[PDB]
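Undergrad: So that we are looking at the same thing, I have put the structure below in structure tokens.
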Amino acid sequence: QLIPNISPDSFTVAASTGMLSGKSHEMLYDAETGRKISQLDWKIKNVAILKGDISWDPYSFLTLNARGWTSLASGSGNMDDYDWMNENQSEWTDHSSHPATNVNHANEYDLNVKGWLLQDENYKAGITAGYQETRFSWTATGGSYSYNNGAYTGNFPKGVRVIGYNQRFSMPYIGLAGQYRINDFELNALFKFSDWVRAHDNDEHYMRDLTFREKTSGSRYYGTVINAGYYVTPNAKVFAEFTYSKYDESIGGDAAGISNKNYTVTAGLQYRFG
């Protein structure tokens, strides 16, 4: 006991468990006018996740880090599907609702380096660069629909898959990293940024016998990771961690939009091996 034991050339392993929530958008625009034609909102309500982190400090100023998380199994979601079929009307004309939407899986990994530019007894600050990929998959089942401004309504067959959807975001990124420590308490914060996001999606409209594929390049991402922990021993830190990620926006170029926001909240244990 005392303060944390941090030796040269040491490494850490951490695992945490908790929840993922968020919302993705799947967009179709009229490439000619920029007008939005379709928008599907895909919610992630509660998905249980397991998250891991391994870090190695080969030098006092350099950290190498591999981290990731995965859904433990499918989780709960929701999907709402809007179309603006009337160019002479601002409100959408069609809305389908699918409360019975499953989040089949979600995962992420992030490989990065941190270079510490400022270091003292209680504070650390540096820059980070890395590569990250995140994937989400949903299946919307059953549900109801209102078409033509509510003139026509009805239900999809209960439990039958209607639309399958998956997204993938891949990017190199850069960022800033900070740490504050007093006694046995430690706070880490990271801010991440990219203007180089590559996004892909696949959509299966099972009842229409249609499949869509969209891709966009050069979009923006912002993310943060905040971790607050307590060293119960000099080598073992129990912690809670919050992350937030925003990915800004057959189908290409000006017709496509693919976006996501998500957050995670987890708790776990980090151990440092001298």
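Counting begins at 1 with the first residue displayed.
Each Cβ is built from the backbone N, Cα and C atoms, and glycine gets one as well.
One mutagenesis experiment catalogued in Swiss-Prot, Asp81 to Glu (Swiss-Prot position 104), is accompanied by this note: A high percentage of mice survive Y.pestis infection. Per Swiss-Prot, the feature active site maps to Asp81, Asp83, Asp203, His205; the stated evidence is a curator's inference.
Could you place these features in context, so I can see how deep they sit and what lies close by?
TA: Long-range Cβ proximity for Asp81 (mutagenesis position), meaning a same-chain Cβ under 8 A and a gap of 6 or more residues, is found for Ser38, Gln39, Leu40, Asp41, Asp94, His95, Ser96, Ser97, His98, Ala140, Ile163. Secondary structure at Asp81 (mutagenesis position), taken from DSSP and collapsed to helix, strand or coil, is strand.
Counted within 10 Å of its Cβ, the other Cβ atoms near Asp83 (active site) come to 17, all protein chains included.
In sequence order, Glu26, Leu40, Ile163, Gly164, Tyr165, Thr211, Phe212, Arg213, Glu214 are the residues near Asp203 (active site), counting only same-chain partners six or more apart with C-beta under 8 A.
DSSP assigns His205 (active site) to a strand segment in the three-state reduction. Note on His205 (active site): other Cβ atoms within 10 Å of its Cβ, all shown chains, come to 13.
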Undergrad: With a gap of 16 unmodelled residues, how many angstrom separate the Cα of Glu249 from the Cα of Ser250?
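TA: Here the Cα-Cα span across the missing residues works out to 17 Å.
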Undergrad: Could you measure between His205 (active site) and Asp83 (active site) for me? Cα positions, answer in whole angstrom.
TA: 15
